[PDB]
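Participant: Handing you a structure now.
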Amino acid sequence: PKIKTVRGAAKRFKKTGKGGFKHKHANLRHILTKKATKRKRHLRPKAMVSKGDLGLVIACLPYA
Amino acid sequence: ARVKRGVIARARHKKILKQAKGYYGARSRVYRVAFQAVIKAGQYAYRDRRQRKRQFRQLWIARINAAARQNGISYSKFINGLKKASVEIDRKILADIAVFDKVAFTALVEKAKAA
Amino acid sequence: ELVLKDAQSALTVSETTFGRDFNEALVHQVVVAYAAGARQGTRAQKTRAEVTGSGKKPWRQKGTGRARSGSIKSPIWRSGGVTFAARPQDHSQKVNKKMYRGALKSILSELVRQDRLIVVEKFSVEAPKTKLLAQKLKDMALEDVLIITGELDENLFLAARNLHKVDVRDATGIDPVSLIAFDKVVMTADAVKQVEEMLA
Amino acid sequence: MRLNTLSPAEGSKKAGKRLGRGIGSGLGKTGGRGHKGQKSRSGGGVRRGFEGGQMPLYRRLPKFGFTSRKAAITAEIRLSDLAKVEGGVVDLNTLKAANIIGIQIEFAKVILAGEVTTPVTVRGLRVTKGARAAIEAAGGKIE
RNA sequence: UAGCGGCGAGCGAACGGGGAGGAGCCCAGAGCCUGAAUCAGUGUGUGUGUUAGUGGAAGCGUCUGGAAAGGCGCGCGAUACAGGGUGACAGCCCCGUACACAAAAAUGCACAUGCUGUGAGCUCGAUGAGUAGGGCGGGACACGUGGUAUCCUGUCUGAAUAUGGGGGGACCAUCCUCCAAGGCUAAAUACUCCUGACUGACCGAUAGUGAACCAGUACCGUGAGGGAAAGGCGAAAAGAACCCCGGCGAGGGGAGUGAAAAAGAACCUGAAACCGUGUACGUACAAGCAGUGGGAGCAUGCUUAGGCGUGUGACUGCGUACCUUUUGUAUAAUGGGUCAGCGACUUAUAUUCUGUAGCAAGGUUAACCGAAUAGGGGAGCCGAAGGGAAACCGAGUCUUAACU
Ligand SMILES: [Mg+2]
Ligand SMILES: [Mg+2]
Ligand SMILES: [Mg+2]
Ligand SMILES: [Mg+2]
Ligand SMILES: [Mg+2]
Ligand SMILES: [Mg+2]
Ligand SMILES: [Mg+2]
Ligand SMILES: [Mg+2]
Ligand SMILES: [Mg+2]
Ligand SMILES: [Mg+2]
Ligand SMILES: [Mg+2]
Ligand SMILES: [Mg+2]
Ligand SMILES: [Mg+2]
Ligand SMILES: [Mg+2]
Ligand SMILES: [Mg+2]
Ligand SMILES: [Mg+2]
Ligand SMILES: [Mg+2]
Ligand SMILES: [Mg+2]
Ligand SMILES: [Mg+2]
Ligand SMILES: [Mg+2]
Ligand SMILES: [Mg+2]
Ligand SMILES: [Mg+2]
Ligand SMILES: [Mg+2]
Ligand SMILES: [Mg+2]
Ligand SMILES: [Mg+2]
Ligand SMILES: [Mg+2]
Ligand SMILES: [Mg+2]
Ligand SMILES: [Mg+2]
Ligand SMILES: [Mg+2]
Ligand SMILES: [Mg+2]
Ligand SMILES: [Mg+2]
Ligand SMILES: [Mg+2]
Ligand SMILES: [Mg+2]
Ligand SMILES: [Mg+2]
Ligand SMILES: [Mg+2]
Ligand SMILES: [Mg+2]
Ligand SMILES: [Mg+2]
Ligand SMILES: [Mg+2]
Ligand SMILES: [Mg+2]
Ligand SMILES: [Mg+2]
Ligand SMILES: [Mg+2]
Ligand SMILES: [Mg+2]
Ligand SMILES: [Mg+2]
Ligand SMILES: [Mg+2]
Ligand SMILES: [Mg+2]
Ligand SMILES: [Mg+2]
Ligand SMILES: [Mg+2]
Ligand SMILES: [Mg+2]
Ligand SMILES: [Mg+2]
Ligand SMILES: [Mg+2]
Ligand SMILES: [Mg+2]
Ligand SMILES: [Mg+2]
Ligand SMILES: [Mg+2]
Ligand SMILES: [Mg+2]
Ligand SMILES: [Mg+2]
Ligand SMILES: [Mg+2]
Ligand SMILES: [Mg+2]
Ligand SMILES: [Mg+2]
Ligand SMILES: [Mg+2]
Ligand SMILES: [Mg+2]
Ligand SMILES: [Mg+2]
Ligand SMILES: [Mg+2]
Ligand SMILES: [Mg+2]
Ligand SMILES: [Mg+2]
Ligand SMILES: [Mg+2]
Ligand SMILES: [Mg+2]
Ligand SMILES: [Mg+2]
Ligand SMILES: [Mg+2]
Ligand SMILES: [Mg+2]
Ligand SMILES: [Mg+2]
Ligand SMILES: [Mg+2]
Ligand SMILES: [Mg+2]
Ligand SMILES: [Mg+2]
Ligand SMILES: [Mg+2]
Ligand SMILES: [Mg+2]
Ligand SMILES: [Mg+2]
Ligand SMILES: [Mg+2]
Ligand SMILES: [Mg+2]
Ligand SMILES: [Mg+2]
Ligand SMILES: [Mg+2]
Ligand SMILES: [Mg+2]
Ligand SMILES: [Mg+2]
Ligand SMILES: [Mg+2]
Ligand SMILES: [Mg+2]
Ligand SMILES: [Mg+2]
Ligand SMILES: [Mg+2]
Ligand SMILES: [Mg+2]
Ligand SMILES: [Mg+2]
Ligand SMILES: [Mg+2]
Ligand SMILES: [Mg+2]
Ligand SMILES: [Mg+2]
Ligand SMILES: [Mg+2]
Ligand SMILES: [Mg+2]
Ligand SMILES: [Mg+2]
Ligand SMILES: [Mg+2]
Ligand SMILES: [Mg+2]
Ligand SMILES: [Mg+2]
Ligand SMILES: [Mg+2]
Ligand SMILES: [Mg+2]
Ligand SMILES: [Mg+2]
Ligand SMILES: [Mg+2]
Ligand SMILES: [Mg+2]
Ligand SMILES: [Mg+2]
Ligand SMILES: [Mg+2]
Ligand SMILES: [Mg+2]
Ligand SMILES: [Mg+2]
Ligand SMILES: [Mg+2]
Ligand SMILES: [Mg+2]
Ligand SMILES: [Mg+2]
Ligand SMILES: [Mg+2]
Ligand SMILES: [Mg+2]
Ligand SMILES: [Mg+2]
Ligand SMILES: [Mg+2]
Ligand SMILES: [Mg+2]
Ligand SMILES: [Mg+2]
Ligand SMILES: [Mg+2]
Ligand SMILES: [Mg+2]
Ligand SMILES: [Mg+2]
Ligand SMILES: [Mg+2]
Ligand SMILES: [Mg+2]
Ligand SMILES: [Mg+2]
Ligand SMILES: [Mg+2]
Ligand SMILES: [Mg+2]
Ligand SMILES: [Mg+2]
Ligand SMILES: [Mg+2]
Ligand SMILES: [Mg+2]
Ligand SMILES: [Mg+2]
Ligand SMILES: [Mg+2]
Ligand SMILES: [Mg+2]
Ligand SMILES: [Mg+2]
Ligand SMILES: [Mg+2]
Ligand SMILES: [Mg+2]
Ligand SMILES: [Mg+2]
Ligand SMILES: [Mg+2]
Ligand SMILES: [Mg+2]
Ligand SMILES: [Mg+2]
Ligand SMILES: [Mg+2]
Ligand SMILES: [Mg+2]
Ligand SMILES: [Mg+2]
Ligand SMILES: [Mg+2]
Ligand SMILES: [Mg+2]
Ligand SMILES: [Mg+2]
Ligand SMILES: [Mg+2]
Ligand SMILES: [Mg+2]
């Protein structure tokens, strides 16, 4: 049978042109008034996945 | 394809049991016991090729030390006397000359006496 | 061009079909694949599940001075198990159109070098009889052959069943293994023209 | 070549790792999977994205976006595969017969992939600003 | 994939497309006119098919051997060299095989068609109520009540009824599409206790069915139920008439059969563990994984007029088994009485990476039609373009009011 994608991973990552994955940053849902604006600004844009945890993403979603 | 393996195993056991031929008890008769003895025989064989060289040197040196002290010189001064006279002759031969041709050997000690 | 043995007519056949470099690996792969396709692979042992018996423990876990056992059917026991029992499996394997054509083009071109490819004009026995076919090959100086024909005659076909070393196949139904196997290959002028167009 | 004489190219085949076959095989007794532990056992190892009970990367990060339905039924026509239809008319149904885009694709767009030769009148189709310069520079008038 | 999901583990569509196979009708009824389409029988027609079958080609001589099919040398049939048997391996010795013929009788088929028996064309008007929907509780839908369409219902209710109603995924309104609340319908599809034929990169008696053998037997269990072991003399029984010892025994020894009887029924081959008989050496003042390097003697062979091999091993330097598990094992930690047989990284589909072969901005088919490992069939898939949450823009685009 075909491999099933870890759906939870499919909704949090998107595969960029080279091969790496973009993801939205944590610490930007709730408890934001105590956080400084410079954090909240830096967390807003999407970010690339690290080398260490790339294999853990690649295995979870083999299609794209 | 099913591979019945009665032919090949027996040949392998039989090969080793032939190497264990001569040993006491089950060590000759019984593969499971023999295979250990044949390996240990190999381990000892590998070792004693190194020890053969050691034991024979001691054996020659004892003969040379024996034959020299008959003439009045101890082994330590004899070999130094030969090395100071720049004599390249080894222990194997010195021990062989010491046993066989003593009339020959005497001259080597007399040469060592000079140096 | 390809000369004949009873005419000497210049059959101008294509260059790249009957004259290319003999790629060994391709041919090997295609003939191996063709062999692998011939297998039916109808075989099955029975796993510890499939063996007849009970699932009951022959003796209890502890207490008895014996090696813990769970079933009679376990593969380490006698008379039931065979750990990795085979299943009726399909050994046939895929070959690319271009690779199968390329292999045929490769092997069929090498017969021109080795002179096993005996191209001819009309090749057909008089009546449906082996005796005539066996006699007429003695004049042609052949024995083990693959008589390829465009127009497949029943007269010629029926006349070459009982002969072992002769085989009569249609120009459409040529194979990789057969062109390699047989010691010579007798192709009809029509069959060359068909195979030329088929392989291209 | 005869049926025996043939051989594969050197590098094609590579035997296969046969585990549990003596010392000389290298792998043999604990066939390349160490001493003890969950990973050594039959049916061993953990599931995908399992970091020993620690909250996995695919859960400790927030999920984002939504999948667009309109993005499923739109294509990105490369201008290299433009003049492969019917002279120089490329609406949608004509383009669809050429097998450049899928059947259920209503909207479509022509981008600057490079190389045009023939004049192609691109009707009933969205076209890019770089492609609009090229397609006209070839000859064909858009819309 | 879209979705569903303690949005975890997991579960997983439809639209559209390519194929196989194709077929539709009856009722909730009134005119003229009526056996004409239709089937459902009693049937009738060939063609059969099937359960018995018949014919069915062409080789000889020497050599070895117990025996010829074997070698050797010359023939001949072949729409028959599938396969089997025969004293060793048979185209031609036999049974078959290809090919041409067959059924008194029962039957399973496909068309004529006499028919107890069944209703054609065409008018006018019918169109399935405790139903659809709703409240409550469950369930089925990929869809866990969620913003949840759809269907089914246990429970309580309740339309319009074709100038009507259902649906188009909360819902509404416009458009489009169908017509629920009654029925019957072949083919493609699934399966094989069973009957044949044929085929295996299936097994060859610890395998293969549990069962090659009087096996679901012996035996075990109150019973449900569990459940064995055990194949082969030889070409042919020619299975040893007859003597000898012994208990008018078991068992042997001669004779005789046979190619052979260490092929004599406890019967091809006859390994290993294990138990003996006889030959050579060593062995009753000598300590330990029993070997290993050194090494006298003694016993046996070969050719030479001197040296080797083999068996033995007085004496002597070194030397605490194997596996496992361990920081670490001679360990007094584990496992093994020994031998023989069997016994553990596999198979299928998806996926990424390495090697290799093809073809190359292309590569490539899947099911299927195929008498078929060809050739069709590119439905698709993947690649050649990405950014963005997305519309959208695109060699750029996102961010942002905008970017040096
Ligand atoms: Mg940062
Ligand atoms: Mg943002
Ligand atoms: Mg790394
Ligand atoms: Mg994409
Ligand atoms: Mg894609
Ligand atoms: Mg076998
Ligand atoms: Mg000895
Ligand atoms: Mg020896
Ligand atoms: Mg013992
Ligand atoms: Mg012995
Ligand atoms: Mg040591
Ligand atoms: Mg040294
Ligand atoms: Mg139970
Ligand atoms: Mg226990
Ligand atoms: Mg015990
Ligand atoms: Mg087994
Ligand atoms: Mg059994
Ligand atoms: Mg079995
Ligand atoms: Mg495979
Ligand atoms: Mg041949
Ligand atoms: Mg035949
Ligand atoms: Mg070409
Ligand atoms: Mg072509
Ligand atoms: Mg090689
Ligand atoms: Mg494999
Ligand atoms: Mg290693
Ligand atoms: Mg490993
Ligand atoms: Mg272990
Ligand atoms: Mg550990
Ligand atoms: Mg480990
Ligand atoms: Mg397990
Ligand atoms: Mg597992
Ligand atoms: Mg397409
Ligand atoms: Mg939670
Ligand atoms: Mg839908
Ligand atoms: Mg729907
Ligand atoms: Mg559809
Ligand atoms: Mg039809
Ligand atoms: Mg029909
Ligand atoms: Mg008949
Ligand atoms: Mg006959
Ligand atoms: Mg004869
Ligand atoms: Mg011979
Ligand atoms: Mg001859
Ligand atoms: Mg047959
Ligand atoms: Mg035969
Ligand atoms: Mg035969
Ligand atoms: Mg048979
Ligand atoms: Mg014989
Ligand atoms: Mg033969
Ligand atoms: Mg022959
Ligand atoms: Mg003959
Ligand atoms: Mg009759
Ligand atoms: Mg009849
Ligand atoms: Mg009659
Ligand atoms: Mg009857
Ligand atoms: Mg109705
Ligand atoms: Mg409804
Ligand atoms: Mg209501
Ligand atoms: Mg509702
Ligand atoms: Mg309520
Ligand atoms: Mg409800
Ligand atoms: Mg149901
Ligand atoms: Mg459930
Ligand atoms: Mg939700
Ligand atoms: Mg209802
Ligand atoms: Mg209402
Ligand atoms: Mg009312
Ligand atoms: Mg109407
Ligand atoms: Mg009306
Ligand atoms: Mg209205
Ligand atoms: Mg609705
Ligand atoms: Mg809607
Ligand atoms: Mg209706
Ligand atoms: Mg109705
Ligand atoms: Mg209806
Ligand atoms: Mg209903
Ligand atoms: Mg029918
Ligand atoms: Mg039909
Ligand atoms: Mg028959
Ligand atoms: Mg076979
Ligand atoms: Mg066999
Ligand atoms: Mg058995
Ligand atoms: Mg046997
Ligand atoms: Mg059976
Ligand atoms: Mg019985
Ligand atoms: Mg009893
Ligand atoms: Mg009983
Ligand atoms: Mg008798
Ligand atoms: Mg008597
Ligand atoms: Mg008496
Ligand atoms: Mg008596
Ligand atoms: Mg007897
Ligand atoms: Mg008697
Ligand atoms: Mg006798
Ligand atoms: Mg007599
Ligand atoms: Mg006599
Ligand atoms: Mg006789
Ligand atoms: Mg005789
Ligand atoms: Mg004999
Ligand atoms: Mg003999
Ligand atoms: Mg006898
Ligand atoms: Mg005899
Ligand atoms: Mg004898
Ligand atoms: Mg005898
Ligand atoms: Mg025999
Ligand atoms: Mg015997
Ligand atoms: Mg014996
Ligand atoms: Mg024996
Ligand atoms: Mg004696
Ligand atoms: Mg003696
Ligand atoms: Mg003595
Ligand atoms: Mg004393
Ligand atoms: Mg003594
Ligand atoms: Mg003692
Ligand atoms: Mg000691
Ligand atoms: Mg000792
Ligand atoms: Mg020794
Ligand atoms: Mg020695
Ligand atoms: Mg010596
Ligand atoms: Mg020695
Ligand atoms: Mg002697
Ligand atoms: Mg002698
Ligand atoms: Mg000692
Ligand atoms: Mg010591
Ligand atoms: Mg252990
Ligand atoms: Mg360790
Ligand atoms: Mg411990
Ligand atoms: Mg130690
Ligand atoms: Mg111990
Ligand atoms: Mg323990
Ligand atoms: Mg152990
Ligand atoms: Mg054991
Ligand atoms: Mg023990
Ligand atoms: Mg593995
Ligand atoms: Mg190349
Ligand atoms: Mg090339
Ligand atoms: Mg091309
Ligand atoms: Mg088709
Ligand atoms: Mg695909
Ligand atoms: Mg695609
Ligand atoms: Mg894109
Ligand atoms: Mg502004
Ligand atoms: Mg501005």
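Using the numbering of Swiss-Prot, the residues shown for chain C are 2-201, in order.
The backbone N, Cα and C atoms fix where each Cβ goes, and this holds for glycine too.
So Swiss-Prot lists the following for this protein:
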type: VARIANT; residues: C:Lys63 to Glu; note: In strain: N282; confers erythromycin resistance. Ribosomes bind erythromycin poorly and have reduced peptidyltransferase activity. 50S subunits assemble normally, even in the presence of drug, but assembly is cold-sensitive at 20 degrees Celsius
type: MUTAGEN; residues: C:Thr131 to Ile; note: Does not regulate the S10 operon; assembles into ribosomes in vivo
type: MUTAGEN; residues: C:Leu134 to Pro; note: Does not regulate the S10 operon in vivo
type: MUTAGEN; residues: C:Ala160 to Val; note: Does not regulate the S10 operon; assembles into ribosomes in vivo
type: MUTAGEN; residues: C:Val167 to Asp; note: Does not regulate the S10 operon in vivo
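Let's see these features in context: how buried, what's close, how far.
Facilitator: Mapped onto three states, the DSSP output places C:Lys63 (variant position) in coil.
Within the same chain, residues at least six positions away from C:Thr131 (mutagenesis position) with a Cβ under 8 Å of its Cβ are C:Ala160, C:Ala161, C:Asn163, C:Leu164. C:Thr131 (mutagenesis position) falls within a helical segment according to DSSP.
Long-range Cβ neighbours of C:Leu134 (mutagenesis position) (same chain, at least 6 residues apart, Cβ-Cβ under 8 Å): C:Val126, C:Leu157, C:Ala160, C:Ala161, C:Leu164, C:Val167.
In the three-state DSSP classification, C:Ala160 (mutagenesis position) falls within coil.
Counting every protein chain shown, the Cβ of C:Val167 (mutagenesis position) has 21 other Cβ atoms within 10 Å.
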Participant: Taking 10 A as the limit, how many CB atoms besides its own sit near the CB of C:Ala160 (mutagenesis position)?
Facilitator: 25
Participant: Return one of helix, strand or coil for C:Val167 (mutagenesis position), based on DSSP.
Facilitator: strand
Participant: Which recorded positions among C:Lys63, C:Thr131, C:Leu134, C:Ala160, C:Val167 have a Cβ sitting under 8 Å from any chain B Cβ?
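Facilitator: So none of them sit by chain B.
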